[PDB]
Amino acid sequence: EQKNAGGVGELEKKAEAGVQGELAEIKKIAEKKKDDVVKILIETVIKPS
Amino acid sequence: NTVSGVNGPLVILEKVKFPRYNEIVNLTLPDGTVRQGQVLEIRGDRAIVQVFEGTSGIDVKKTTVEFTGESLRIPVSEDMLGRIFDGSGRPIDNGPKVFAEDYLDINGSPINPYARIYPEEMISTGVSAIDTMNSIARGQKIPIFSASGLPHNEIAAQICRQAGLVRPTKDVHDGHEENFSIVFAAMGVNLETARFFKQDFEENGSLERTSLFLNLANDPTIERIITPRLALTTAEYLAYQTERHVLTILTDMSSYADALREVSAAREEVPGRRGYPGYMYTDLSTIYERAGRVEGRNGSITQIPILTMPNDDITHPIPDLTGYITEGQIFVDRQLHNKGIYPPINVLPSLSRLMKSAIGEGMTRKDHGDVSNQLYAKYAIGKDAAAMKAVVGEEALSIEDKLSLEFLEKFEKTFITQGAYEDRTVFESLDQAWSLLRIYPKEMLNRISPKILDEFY
Amino acid sequence: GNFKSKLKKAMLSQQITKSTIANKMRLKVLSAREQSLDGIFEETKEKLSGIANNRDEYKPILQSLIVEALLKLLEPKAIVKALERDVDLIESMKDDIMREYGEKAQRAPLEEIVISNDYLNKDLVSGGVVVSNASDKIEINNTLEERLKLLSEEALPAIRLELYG
Amino acid sequence: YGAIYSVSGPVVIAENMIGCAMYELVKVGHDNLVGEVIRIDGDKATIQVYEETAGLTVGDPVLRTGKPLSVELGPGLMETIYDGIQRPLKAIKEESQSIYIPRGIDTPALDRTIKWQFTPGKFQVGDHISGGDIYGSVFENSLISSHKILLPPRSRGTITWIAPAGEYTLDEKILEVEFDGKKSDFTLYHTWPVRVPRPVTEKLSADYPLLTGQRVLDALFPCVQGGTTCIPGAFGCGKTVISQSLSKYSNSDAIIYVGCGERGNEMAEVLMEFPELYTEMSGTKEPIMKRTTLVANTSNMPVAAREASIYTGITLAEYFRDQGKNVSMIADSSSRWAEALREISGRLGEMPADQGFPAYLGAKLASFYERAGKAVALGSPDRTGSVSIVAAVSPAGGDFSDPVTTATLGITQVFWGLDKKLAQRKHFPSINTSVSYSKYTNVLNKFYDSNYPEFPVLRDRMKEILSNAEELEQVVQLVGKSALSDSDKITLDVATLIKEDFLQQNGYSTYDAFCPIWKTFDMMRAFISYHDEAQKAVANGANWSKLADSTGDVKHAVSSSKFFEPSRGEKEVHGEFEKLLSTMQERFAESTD
Amino acid sequence: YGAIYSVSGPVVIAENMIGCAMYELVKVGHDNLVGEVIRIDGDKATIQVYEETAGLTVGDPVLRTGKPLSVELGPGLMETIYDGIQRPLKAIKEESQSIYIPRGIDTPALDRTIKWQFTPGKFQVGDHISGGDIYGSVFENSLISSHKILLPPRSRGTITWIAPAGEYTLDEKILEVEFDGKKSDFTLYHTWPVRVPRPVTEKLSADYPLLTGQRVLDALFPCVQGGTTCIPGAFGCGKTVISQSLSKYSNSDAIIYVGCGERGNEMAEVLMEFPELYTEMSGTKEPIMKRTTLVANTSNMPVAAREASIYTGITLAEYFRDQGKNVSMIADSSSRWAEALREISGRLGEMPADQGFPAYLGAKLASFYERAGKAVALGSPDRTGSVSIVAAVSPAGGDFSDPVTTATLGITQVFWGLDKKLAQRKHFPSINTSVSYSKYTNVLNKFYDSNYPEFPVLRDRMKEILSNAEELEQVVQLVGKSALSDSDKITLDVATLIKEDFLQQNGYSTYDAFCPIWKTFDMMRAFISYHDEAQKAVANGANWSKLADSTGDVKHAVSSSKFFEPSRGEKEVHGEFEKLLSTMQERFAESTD
C-alpha cells in the first residue's frame, strides 16, 4: 500500500516525461504550416464559411 | 424573428421558413444567455424548436434568433476516448472539448452498411450463464431485462470488467484481432452508480478506450434523448474507421422512453399503447438499425441494452416491442437476487435466437448450441417438478420428477453461481454442463443426437 | 483465500492510479494541440482588423458580406448595422448591393438600405455588418469575428487531420 | 410545380399541387426523396416523406409522377435483393459503397442495364393476343423459366412484330401491338401500381396441398395452396426457421421472402444461407436462391418501404401466378406493419380507433389477403397459379386480445397458435389443438389419404388425445395423481412423446428439419398404436410402472427417428419405423405378462 | 404589463405579454392572487392561478414580479412553519387569526421582526472572492450558528463594500461586489429558484450513516445519509409515526420536514410535539424544533404550495449541503405529490399519460431523488454535507403496483417496509428481511469496519438467522417436529432475542433512542456468541429448556441493555458487554455440564 501512495508519484513523473517530446513537435509543425492555413481561413471568412 | 410563444420545452418561433430540417437555431435572450435548438418543425413563417439548454426562462418579443446554417450532426473524433463527458458531448472535467474529425447524423444513419454476412463468431464475457445459454456474436443485440429494485447496473458492471480479460485467450482461439472499446451511455443513472462504471473501466484497462456520456433526469429531456444517438455515432465511428468491436451498454431503456413520453404530450401527438408514444416503434428502431457488422467486416457494433421494467411486467409495451426488434433476451429474476445468487440469471425464458447461427467451430463446439437445448429444456422441466413438489409432496411425485428436481438444485448453486471477478471459457462451461445434465438415462436425454450423446451424457 | 480478495483489491487500487495518470497524460497532449490551433486563429484576426482598416481593398469584401447576409434574410426592407468607419463605405456602394442581391434571387431588388444609427464595438469587433429585416427581429451577425468563429466549427476537423493524422 | 410549405418531422405539406390522387407517388424536393401524398386539405397536400427528411430545404419543387407507388415486373428480380419501394439494393452496394439506401438515391426501380434471354412462345405475327398470354420466357428459375413474359393486362390485339430469340435488355422494345391503331410498343418489363391488383380471369377453389415440412404444423392443421395463415409470434419462437423451411421444402415454384422492417442481421443470415442450400428439384447456380426473390428491409429503413413491403411482395407473387406458377409468400413480420398504421394515423393527425390502432387497419389487411388464392391464370392458354399467404404477427398487449392479432385472425382460414409454456421445454414451432384450426383440413386429409397414409382418422384422434390431456393435467397438478386412475396417466404419457417428438422439429440438421408426408404419418401411427395396446395391457393385469419401464427403449426409438434422414428404407419411410410396429406388438404381450 | 383576455375556471388567460419568462411569477388582476405562467401561445399566456378567482374580472392588469418563482433562504428559517411558496403561517395566526393564508394577500417569505448578528468571514476590503467562499456567517438560533453566508453562485469579483460586524436586518444590504460594474447588491439571505438545484464542486459516493441511532435501522439494513429511501404507508397505520420518530432520534445539523400534502391533523402534531421533545445530542432551546425548519402543507392548502413543497425543500437542503451541514430530509408523501401534478394537468387541458397521471411525472420524480446525496460544497473550503431523502408513499388509486410506486422502487437503493401487524406490536420500523433491503449496505459495512467494529461478519449473520427462523416454523407445520431438534430450537430462540432487543423500540428510555455505532456492535456480539456456544453445548450433551434456564441472568441482562445507560464504560462504550464475554465462557461450562 506504501507503493500505492508514494510509488504512484513516480508513475506521474513518467507521464510528465513522455509528453515533453509531443508538446514540442506540436509547436514545430503548428508553427510551419500556420501561415498556410490562415490564407485558407481568410478566403473562406470573406466568403461563406 | 422573435419567440411567438413557448410550450413546455418546445418553443414556437415566428421565423422565415427558408432554413433546412435539423438546422441549429440560437435564441439570444435578454439574460445574456444563448440557447441552442433544433427545428423539430418548419411551417409557413413559423417553427417549432426543441431547446437544448433549459425548458423555461424564455421571453416573448424581447428574445431574438440567429441561424447557424448547419444541421444537427455530432462532431465525432477518436480523441474522445479516455475522457468523461455529459450527455450532449462536452467534458465535465472542463478540459479541451470533444472536437471533430467528421460530423455524423443522428437524424438517420450516415452510411447504413449493416451486415450481409451474419454475425457468427463468438464473443465471451467470462460468464457461463450468459455465454452458453445465450450465444453472443459480433454485431448481435441481446438485451438484459430486469425488474425494479434489482442491481441491473451491477450485472452490467460484471459484463464490463470480465470482458476484455477473456480476449487475449479468446484471440488465440479466434474471436478478436482488433481493438476493443466501450461506449457507455447513462440516461437516468445515479452519480454513485456512474462512479462504479468508471471504476469497472479502470479494472479492465479500457478507461483510456471508453467514452462516458452522463445525462441525469435533472438535465433537460431534450439532452436526454440525444444521449443514445450521440453514443451510437461515437461507437460506429471507431468501429468503421479503425475496425473495432465496440460494445454498447445503454442503461436504462425506460428512462429514454420517459423523455419520449414528455415530448409527445408536448407535441400534437396522441400517445398510443399505455400512455407511451404511438410512434414508440420508430424511436426504438433507430437505435437497433445501428448494430451489426460495418464495412470491411472487422469493425462492428455489438449491443447489450439494459431495460428495467417499469411495472415489472412482460406485457407492458416497452419490453414487448424491444424484445421483438432485438435478438433474444436475458432474464433476471427477483427470487434469485434475494437468495444471494450471483449472477441471478434465471434461464426459464432466457433464449437467444442465434444459437446455431452464432457458433461455428475452432472456438466453439458445434455441439455448443445442442448442449444449450438440453440445459434449457431440463431447466424448465425441473422448474415444473419443483412446482409439483411444493404442492403434492415428494411421496406423490413419480420417478421422472425426482431426477428433474435434483437437476434444478444443482443448476442453481453451481452453474449460475460463479464469482464476480471470475472468467470462464466456452469449453469449460460445456464440460460443467455435461456433469450436471448427467442425472438422466439415455431415454430421457433426447434433445441432442445419439452420436454426440453416446460420447457424453 | 480472503488475502486474495484484499490483495486483488489493492492490486485494483494500483491500476486505479495507473489510469488517472495515463488520462491526464493525453489531456496534456490534446490541450497543447489547441493552444497552437488558437494561435492560428490569433493570426487570422490581426489580418482581419488590418483589412477592415483598408477602405479600398475592403469594399469588394464588405459588399459580399452584406449581399450574402441578404440571401439568408429575403425580406423587402433591410436595416444594416455597422461600425462608424464602414457606414461611409456602405453609403458609396448602395446601388451595387441592391443590384447584386436582386440578381442572386428571383426577387426584385431591395427597396431601401437604411444605414443604422446603432454601432458595434470598436474594440471587440472589426468590420462587417449585422443585417436585419424591417422590424429588426431576424439578424444575421455577419461580422468578420463571427464568421471566423462559425468557420472554426467546421474548419477544425480538416486541420486536426492533416497536421495530426 | 409544387412548393414545400412545411417540413414537420417526416410529414411534409406542399402547396400548389395539381393532379394529385390519394396514393399518388411524388418525389419531394431537389433531393427527390420517396414520398406519397396521403391526404389533401384544400390546396395544400400532406405528403409523408418517409426516406430521411433531414436537411430538407423548404421551397424546393415537388414533382408528381402522375400515378401511384409501383413495382416493376419482369426479369432480374430473382437472385437480386430489393427494398419495399422497389429500388435494387444490390445496385447500391457497387456505387455508394453501402448496403442499404441512405438518401439522394434516384436509381431506376429495376436493373435494366443487364441483358436477359428472350425466347418467343407460341405466338407469331398476325396471331391474337390478350393480357396474361405467354409471349415468351426468360430462363431464371432453378430448373424452369422464371420470368415468363406477358402482354400487360388490359390490352388485346393482334401482334404486328414478334422479335425472335436472342438477348436484349429490359429497355429494348421487341414487340408492337396494334388494336385500334398503335396501342403502344411493349418491352420485357411492365409496371403496375402496387395499390391496385394485377388482373386475373378468375379465382379458383383452393384444394391442393402446401407442404410446410415441419412435422407438427402439417400434422395438426395442414396448409393448402391459396390459404391464409395467422401465426402470433413472441421473439425467439424460431420465426426465421419455419420461414427457411418453407422456401426449401414447399412444393411452390417460387418463394418470395419478405422483410417488413427487420433486424438486418437476421436478413443476412437467410440470404447467405440460400446459395449453399441445394434444391430438391436438382437446382443450379445458387440452387435455392434461383427460386428465391428477397424483399429485405431494416427496422428504421424508410416507413414507405415497410408499408409498401407487403403490397409490393404480393404484386410480385401475382405476376408469377398469372404465368401459372405456384408461389408461397411468407410475410415476416406483419406485426411491424400494424405498428406502421399506428404511426401513419398519429403523424397525419387522424384519430385512430380501438387501442390506438385505427380501424382502417382491418379493411387494408382484408384486401391484402384477398389478392391471394388459388387461381386460373390471367390470359387465354389457361393454366392454374397460386399466391399462398402465410403471415406472422405478434402481440402488442402481451396477449391475443390485442386489436392486431384478433383482426388478422378474423379473416384467416388457418390459425397456428403460440404457447409460451411449451416453448420453455424447448419446443418450436409450438402449437396446441385448442389454439389452431384449418378449415381446409377435411379436404386436405383425404388428399393425403390417397398417397398411402391413414391420415383422416389419425388427425381426429390427434386432436382428441391432446385435448383430453389438458383437462387431466389440471387435476394432477392441483389435486394429485394419486387420486386418479393409471389410465388417465396413460393418456398423458403418450401425449408427452407426441409433445417432444412433433413439436420440436426446429432441427439441428436437414434431417431434423425436413419431415415428408410419409414420415409424418409414420411417427403418429406408432404413438396411437402404443396407447391402445397399453390400456389393454394394464386392464387385464399389469401395473403402470411395469408398462412404463418395459416400453422404455421403444419410446426412445421413435424419439430419435427425426434425427435420421428420410431417404432411408423403401422410400421416405424408415426401416426403423417399419420394424417398430412388430416391436410394439411384441412389447404389448410382454407388458401384459 | 398584461391585460386579462379570459378567465376559464382556475386557469387565467392574459394577453399582451410582450416579454415574460415561462417560469415567471405573476400577480393577477387587483385581487393579486398567485400564479405562474405555465405556457404561452402568442401574446396570450396560460397562467394557472392557484387560489380562487371569485371576484376577478376580465380587463384588469397583471403585473410581473420581475423574477421567476424562487424562494429566499436566510437565517431564521429554523423554528418557523412555512408554505411551499414560503409564507410564515405563524405570522398569519397572529394577524388574521388563522394558520391558513387569506387569498389575495401574501406576507414576506422570511420574517422581518428577526434581526441577526453578522460577523465577517475572511474576505476583507478589496479581497477577491469566488463562488461558495464563506463571506461571513450568521447565527440562526441563539444557541448555535449554522447559516454561513457564502458568495452566491454565478457571481465572482472583488468586494468593494464589506459591512462591519453587527446586527442587521434581512431587508438591508451588507455587501456589493464588483465584476462588470456593480454586479448587484447582496443580503444576508440569497434567492435561488425552486426547480434549480444549488451547485457543488463534485458529488461523492456516500459511505456515512444517519445519526438516528435506531438500533435495527443501523445494524440490519444500515441507514445512509446521502441516500434515497422509499417507505410504504397507508396513512396513520405507522408511517406518520416513524417520520415523528425519525425526527426525534435524529440529531442532524439540520432537518427539513416536508409535508407534501397531508391530513393537517398530522402537520399540527409535528409542530406541537417537537419543542417539548429533547435532542439526543443534549442541546437546548426548543430542542428538536430548533433544528427543524418546517414546510407543512396539508392537501387543502393551494396546489402551488404542494408542488413547490418538495422543490423548496430540496433547494434549501442543497444549500445547507454547500454550507457543510448534513441534512436529513423527510418527505411525506410522494403519492400525494404525484397527485398535485395530475390535478394541474387535467385543469389545463393537456393530456396526462399512464394511469391518468402525467407525462412529466417520471422525469420529475427521478430528478428529485438524484438531487439528494453526499457532496463537497462549491468553493475553496470544500466542506462535506449530505442530503438524505426519505419519502413516504401510500397506494394511489388503491393499487400499489400503479406507475408512481413502481417507478420509485427502481430508483431507490433503500427500502424499509411497514406492516400493520408489526406496527401494532411496537416494532418500528416494521421490517423483517424481505420487506426491506439496502444496497448501500456494502460501502456502509466497509465504513463501520474501519472505525473499529467487527461489523461486516456480524451483520450478514444477523440476516441469516432471521431468514432461517421463518423457514423452520413452516417445517413444524407441514413436515412436523420430526425435522425439528434442539439445534434448530436454539436458532428460533436467538431470533426472538434479536427481535426484542433490535426491532422493538418506541423510546421507553433516552438510551432506547440514541445507541452509538459501538453499542449496536456490542448487542449483536452477545447474541451471536450465545448462539454458537449454545449449539456446541447441546452437541456435547444438553437440551433447549436446560440451555434456556441456565443462560438466564446473562440472557436477561443483555435484553435489557437498551434501558441501560450507554455511558457505562465511558461515553459510547458500554461495560456490560465487555464483561459478557467472560461470563459467557464460564456460563458455557454450566450449560454443557
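Note that chain D carries Swiss-Prot numbering, so the residues on display, from first to last, are 25-283, 738-1071.
Backbone N, Cα and C define each Cβ position, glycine as well.
Here is what Swiss-Prot records for this protein:
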type: BINDING; residues: D:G257, D:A258, D:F259, D:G260, D:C261, D:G262, D:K263, D:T264; note: ATP binding site
type: MUTAGEN; residues: D:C738 to S; note: Reduces splicing reaction speed. Inhibits splicing; when associated with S-284; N-362 and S-737 in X10SSS VDE
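Taking the features listed in Swiss-Prot, we show where each one sits on the structure.
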residue : record               : CB count, 10 Å
D:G257  : ATP binding site     : 19
D:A258  : ATP binding site     : 18
D:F259  : ATP binding site     : 20
D:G260  : ATP binding site     : 21
D:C261  : ATP binding site     : 23
D:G262  : ATP binding site     : 24
D:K263  : ATP binding site     : 23
D:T264  : ATP binding site     : 20
D:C738  : mutagenesis position : 28
- How many whole Å apart are the CA atoms of D:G260 (ATP binding site) and D:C738 (mutagenesis position)? 17
- The rounded CA-CA distance in Å from D:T264 (ATP binding site) to D:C738 (mutagenesis position) is 13
- Please state whether DSSP places D:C261 (ATP binding site) in a helix, a strand or coil. coil
- Distance from D:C738 (mutagenesis position) back to D:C261 (ATP binding site), taken between C-alpha atoms, in Å: 17
- As a whole number of Å, the Cα atom of D:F259 (ATP binding site) is distant from the Cα atom of D:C738 (mutagenesis position) by 15
- Whole-number Å distance separating the Cα atoms of D:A258 (ATP binding site) and D:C738 (mutagenesis position) is 16
- Rounding to whole Å, the Cα atoms of D:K263 (ATP binding site) and D:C738 (mutagenesis position) are apart by 13
- Measuring Cα to Cα, tell me the gap between D:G262 (ATP binding site) and D:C738 (mutagenesis position) in whole angstrom. 17
- Note on the structure: For D:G257 (ATP binding site) and D:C738 (mutagenesis position), the CA-to-CA distance in whole Å is 14
